[PDB]
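K.L.:
Pasting in a structure now, in structure tokens, and then I'll have a few things to ask.
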Amino acid sequence: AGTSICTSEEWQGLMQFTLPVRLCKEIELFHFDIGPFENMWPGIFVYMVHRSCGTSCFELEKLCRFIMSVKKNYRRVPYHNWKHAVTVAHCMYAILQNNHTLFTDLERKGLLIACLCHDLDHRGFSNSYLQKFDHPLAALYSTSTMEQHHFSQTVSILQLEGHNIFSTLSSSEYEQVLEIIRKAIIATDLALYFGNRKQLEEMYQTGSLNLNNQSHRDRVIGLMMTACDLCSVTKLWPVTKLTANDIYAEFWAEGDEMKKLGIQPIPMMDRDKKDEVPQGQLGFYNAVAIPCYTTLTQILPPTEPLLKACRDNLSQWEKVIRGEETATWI
Ligand SMILES: Cc1nc2cc(OCc3ccc4ccccc4n3)ccc2s1
Ligand code: NI
Ligand code: NI
């Protein structure tokens, strides 16, 4: 498809963006929701970046270019879209703050960028779909199909004229940050998560875990990328349930495509199977989210508010199964 260069009229306002006061305190929190501030996201990011690695961290004329160009390359799909990008990036920021001195500037800015870019050019179709129905990309990338494409897009965007914001770095620092990013994105493939989790859990429970160990570091950033990518399970109940609607909207659309070629899709992608959602969420929390956050608590205790919320949301889902489900406005 190629990459589309953003029009020059969008960054014309962003360079002038000043952050409202009341948010300056609110942003710092884990459960904070970007939702209500759509027209502020491009600034919310900048602010987070300026706070975590200083004002002169990037060439602001090119950072503003990089962002609004990334914004364009997210499709108007119902979930894996521009809003997801910022939501995830914010959770990174939040983690990074509560663990600031554990990471290099290179790492901090590297991650923040990777987060906003982790789902670039998402078509609203999973790995399973692209691999079971030989999409060109699956033979391009046998494993972690979409994630690899996400990376190449990020790369291509940087390579375009007036985009490279890591240019002010040494060719040694460039090789590393693009790698920190490479690994960061690839880890967001849930496939790799479970293995990664167990390892980290084993390592910790045996005191093996050391963050000066480049291999252990990779894995800790790994679980970070997973924690953030799924942080919708860490927001207050009502947001959690609305975001959930966005995901199924996208899931079912894919299911609509597997029906059009004689394969009954997994219940999760079948709009005719809504009844199974609350039980289906229980599973995902118990098998994935709780593990993800419990582990991350042990490794990084200041992240514990993420787990506190997730346990609450599971507690809410159990309460939905029992029939105590509360009001919703559709
Ligand atoms: C932010 C994300 N939420 C989820 C939830 C998932 O699970 C939802 C799920 C699971 C099993 C089901 C079985 C039947 C019906 C619906 C289901 N939904 C799977 C991946 C992600 S990423
Ligand atoms: Ni993804
Ligand atoms: Ni994602």
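Indices start at 1 and increase along the chain as displayed.
Per the header: X-ray crystallography, 2.8 Å.
Quick reminder: no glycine exception, Cβ is built from N, Cα and C everywhere.
Just lifted these from Swiss-Prot, have a look:
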DOMAIN    7-324  domain 'PDEase'
ACT_SITE  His80  active site, proton donor
BINDING   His84, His118, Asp119, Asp229  divalent metal cation 1 binding site
MUTAGEN   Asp119 to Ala (Swiss-Prot position 830)  Loss of activity and of zinc binding
MUTAGEN   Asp119 to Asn (Swiss-Prot position 830)  Reduces activity 1000-fold
BINDING   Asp119  divalent metal cation 2 binding site
K.L.:
Once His84, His118, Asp119, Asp229 are set aside, which residues in the chain still have Cβ within 8 Å of the Cβ centroid of the divalent metal cation 1 site?
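P.N.:
Sorted by sequence, the hits are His80, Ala85, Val88, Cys115, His122, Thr188.
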K.L.:
Can you grab the distance from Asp229 (divalent metal cation 1 binding site) over to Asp119 (mutagenesis position)? Cα atoms, rounded to a whole Å.
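P.N.:
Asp119 (mutagenesis position) has its Cα 10 Å from the Cα of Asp229 (divalent metal cation 1 binding site).
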K.L.:
Once the chains shown are all counted, how many other Cβ atoms turn up within 10 Å of the Cβ of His118 (divalent metal cation 1 binding site)?
P.N.:
29
K.L.:
Where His118 (divalent metal cation 1 binding site) and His80 (active site, proton donor) are concerned, what is their Cα separation in Å, rounded?
P.N.:
10
K.L.:
Which state, by DSSP, holds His84 (divalent metal cation 1 binding site): helix, strand or coil?
P.N.:
helix
K.L.:
CB neighbours of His84 (divalent metal cation 1 binding site) within 10 A?
P.N.:
23
K.L.:
For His80 (active site, proton donor), write down the residues of its own chain that are at least 6 apart in sequence and whose Cβ falls under 8 Å from its Cβ; none is a fine answer.
P.N.:
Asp119, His122, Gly124, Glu250
K.L.:
By a simple count, how many Cβ atoms lie within 10 Å of the Cβ of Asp229 (divalent metal cation 1 binding site), its own Cβ left out?
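P.N.:
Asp229 (divalent metal cation 1 binding site): 22 neighbouring Cβ atoms within 10 Å.
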